[PDB]
There are 2 protein chains.
Amino acid sequence: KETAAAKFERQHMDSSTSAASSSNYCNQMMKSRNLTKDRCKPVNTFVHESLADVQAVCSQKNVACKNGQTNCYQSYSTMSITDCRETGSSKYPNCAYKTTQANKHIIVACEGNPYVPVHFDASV
Amino acid sequence: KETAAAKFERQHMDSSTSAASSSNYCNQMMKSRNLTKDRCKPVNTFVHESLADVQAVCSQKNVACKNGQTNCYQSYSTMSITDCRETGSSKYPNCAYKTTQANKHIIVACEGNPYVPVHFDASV
C-alpha cells in the first residue's frame, strides 16, 4: 500500500519533461504509472514542474476543495500540465487517452507533516 | 425544483460579459445565482460564451467524466471562464470567493432530448 503522498507523486508528477511530448503521451504515462491495471482511470492530470514547486503549493493560496474540504491550495502561478482523459473506444483492458497540454494554476489537497500534496483537485 | 438543464444554466452560464469584471465578480455572482442560500457552494465555474456555444459542446469531443461516466464532452476550442472558489475567511452565511479568470477547454456532462449540458465537470 502507498502513502497518500507517494500516490500523489506516482499519479501526478512528471518533472522529466517540460510538456507532453506527443499525442501518445497520456497512453504511455497512464500505463507506466500503473493507472490502467485494475480499470482505466478515467481522468488524470500530470504536472511538469519540479517536485519542490508542486509541494510548495501547500504553502500558497488556501481555497476550498470541490467536495467542501478546507485543506486545498491553489498555486499562485500557472504550471505546465497535461490532462489525460479516456476517449474514443477506450475500454478496459484496452485503455485509450486524449492528451491535452495546458498552462494553468493547480489546486491540490494537502496533509501531513511535512505538509504535502495528497490529492489533485482541479486546475484553473 | 429545477430541470437539470436549467440548473446548469443558473450555475454555469454568464453570457452577459466577456470575462469577470472585477475581483468581486464571484462574490456577486455566487450570491445572485443563489449558490450561497443553504451553504456556500465551495467551487463553481461560470462560462462567458453564448448559450448556443456551450450547448454545442455536447456534439464535440466525447471523453470520460471524472467519475467514470461516458456522457462527458470536451470543447474543441478554449472558452472564457471564471473559476469561483471559497477562500480566506469564508463561512456560511458569510461566503467569500476568489475569482480566477481563464481561457480553457470546458468539459460538461450531457443528457436528454435535446442533448444539453447538465453538469460542469472540469476545465482544461
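Residue numbering in chain A adheres to Swiss-Prot, whereby the residues present occupy positions 27-150 in order.
Note that Cβ sites are derived from N, Cα and C of the backbone, with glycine treated the same way.
Following the DSSP three-state reduction, the secondary structure of A:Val69 (substrate binding site) is strand. Cβ environment of A:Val69 (substrate binding site): A:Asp109, A:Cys110, A:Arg111, A:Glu112 lie under 8 Å away, each six or more residues apart in the same chain. Annotation source Swiss-Prot lists substrate binding site at A:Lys33, A:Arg36, A:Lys67, A:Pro68, A:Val69, A:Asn70, A:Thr71, A:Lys92, A:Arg111.
Quoted from Swiss-Prot, the note on the mutagenesis of A:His38 to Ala is: Loss of activity. Every protein chain considered, the tally of other Cβ atoms within 10 Å of the Cβ of A:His38 (mutagenesis position) stands at 19.
The annotation active site, proton acceptor is assigned in Swiss-Prot to A:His38.
According to Swiss-Prot, the mutagenesis experiment A:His145 to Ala carries this note: Loss of activity. Counting only same-chain residues six or more apart in sequence, the Cβ atoms lying under 8 angstroms from the Cβ of A:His145 (mutagenesis position) belong to A:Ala30, A:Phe34, A:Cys91, A:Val134, A:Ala135.
Taken residue by residue with DSSP, A:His145 (mutagenesis position) is part of a strand. Marked as active site, proton donor by Swiss-Prot: A:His145.
On the backbone, the CA of A:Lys67 (substrate binding site) and the CA of A:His38 (mutagenesis position) stand 13 Å apart. Sorted by the number of other CB atoms within 10 A, the binding-site residues A:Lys67, A:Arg111 start with A:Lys67, the lowest.
Taking a C-beta cut-off of under 8 angstroms and a sequence separation of 6 or more, A:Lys33 (substrate binding site) has the following same-chain neighbours: A:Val144. Farthest C-alpha pair in the substrate-binding residues A:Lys33, A:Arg36, A:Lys67, A:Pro68, A:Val69, A:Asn70, A:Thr71, A:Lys92, A:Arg111: 22 Å apart. In sequence order, A:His38, A:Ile107, A:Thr108, A:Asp109, A:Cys110, A:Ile132, A:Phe146, A:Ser149 constitute the residues six or more apart from A:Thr71 (substrate binding site) in its chain with CB-CB distances below 8 Å.
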